[PDB]
Amino acid sequence: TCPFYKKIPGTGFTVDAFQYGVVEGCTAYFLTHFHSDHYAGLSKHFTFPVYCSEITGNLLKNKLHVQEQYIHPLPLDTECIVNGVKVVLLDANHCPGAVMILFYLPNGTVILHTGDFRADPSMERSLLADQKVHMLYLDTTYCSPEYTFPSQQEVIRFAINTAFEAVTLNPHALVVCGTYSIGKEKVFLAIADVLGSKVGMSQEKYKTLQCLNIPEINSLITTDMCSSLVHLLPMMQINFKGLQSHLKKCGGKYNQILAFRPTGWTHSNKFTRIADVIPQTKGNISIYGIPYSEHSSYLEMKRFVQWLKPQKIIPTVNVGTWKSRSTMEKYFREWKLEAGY
Ligand code: NI
C-alpha cells in the first residue's frame, strides 16, 4: 500500500508511487527523476497520466517503452495547471532531469516536494523566493552532522589532476569509471575532456545518455571502445577481479588501470580531506573511491530549511526506523529554534 509521505493532501496526486498498483483516488502520478527506487513499476502497460520533466519523459519513452500519449512533460520554472491545480517544476541539482515540485492547493496551502536533491544557495533565487511554503517533503538521505562532503567542483578537480598525471606518466594506462544509474556524468566527461579522448561504453548506456539533451554529447561519448582511453563499466565490475578481466579484453593495448568509484559518502570523510585521498592498489590496478554526492550534505540541508522556514517537515528518507525518525525530528527542532521561526 502507498505510504502517506508519497501522497499530496487535497489533490488527486501521488509522487514517485508506481510500485503499489492502482492507488485509490490517484488521478495523476508525478515522477521526480529516473532512478529505479522512484520509477519502479512503470512500463509500456501503464495507462495513467505521468507528469515529469522533458528529460525524464525521454527516458520513459525510450528505456521503459511507456506510450507517448500517457507522458506529460512540463517545462521548468513555468506555472502549469494540472487537473485544476497550479504546479511548478524546479531544478533539483540531483541527476539529469531531476526536479522538485511546488503545488499551490486550491485552499491556499503551498507544498514543496524536493524529490531527491542537493541543496544549493542558487535555489534561494528561483520561484521559491516569491511565496511562503507551509509543508516540505524533504530528501533527508544524509540528515546527520557526520555527513560532510566536499563540493562537486573540488572532487572533479581531484579526479582530473589524478587521471591527467597518471596517463602523462604512462601513456599505456586505461582509465575506467563505474556507473549504475544516470547521475555523476561530470566525472567521466571531465576526465575524457582533459585527456582528449571520448568515453567508450556499451550500446545500452550510450542510448541512455542520448536521451539526456547534454550539449555536444556526440562529441564526448562513443560505443567504439577501441578508440577511447576512458571506459565506463557497471559499478559491480569496479574491483580487482573485474578490472583484471577487462584489461585482458583490451588485447595488450594497455598495461595499467586507474579506476574511479564515485560513492555518496564513506567514513574516511570524517578524518580525511579530498587532497588526502589514496587508492587501493593491487598489481597494476588502482581504485579510487571519490565522494561525489548528488544529495545535500547535513549543513547544506540545514541551510536550505532555515532559509525556507516551512511550517511542517515530512521526511521521505530514513523513515523506516523509530531511532532514525526521532533523530531527524530532533534536528528539525534545533534548526527552528536556532533560526527563530
Ligand atoms: Ni535519486
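Residues 700-1040, in that order, are what chain A shows, numbered as in Swiss-Prot.
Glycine is no exception: its Cβ is also placed from the backbone N, Cα and C atoms.
Listed in Swiss-Prot as a mutagenesis experiment, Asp838 to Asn is described as follows: Impaired nuclear focus formation, reduced interaction with PIAS and increased sensitivity to cisplatin. Note: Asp838 (mutagenesis position) has non-local neighbours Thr813, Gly814, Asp815, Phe816, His994, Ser995, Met1000, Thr1015, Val1016, i.e. same-chain residues 6+ apart with C-beta under 8 A of its own C-beta.
Around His994 (mutagenesis position), a 10 Å sphere centred on its CB holds 22 further CB atoms from the protein chains shown. Looking at Swiss-Prot, you'll find the mutagenesis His994 to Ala noted as follows: Impaired nuclear focus formation, reduced interaction with PIAS and increased sensitivity to cisplatin.
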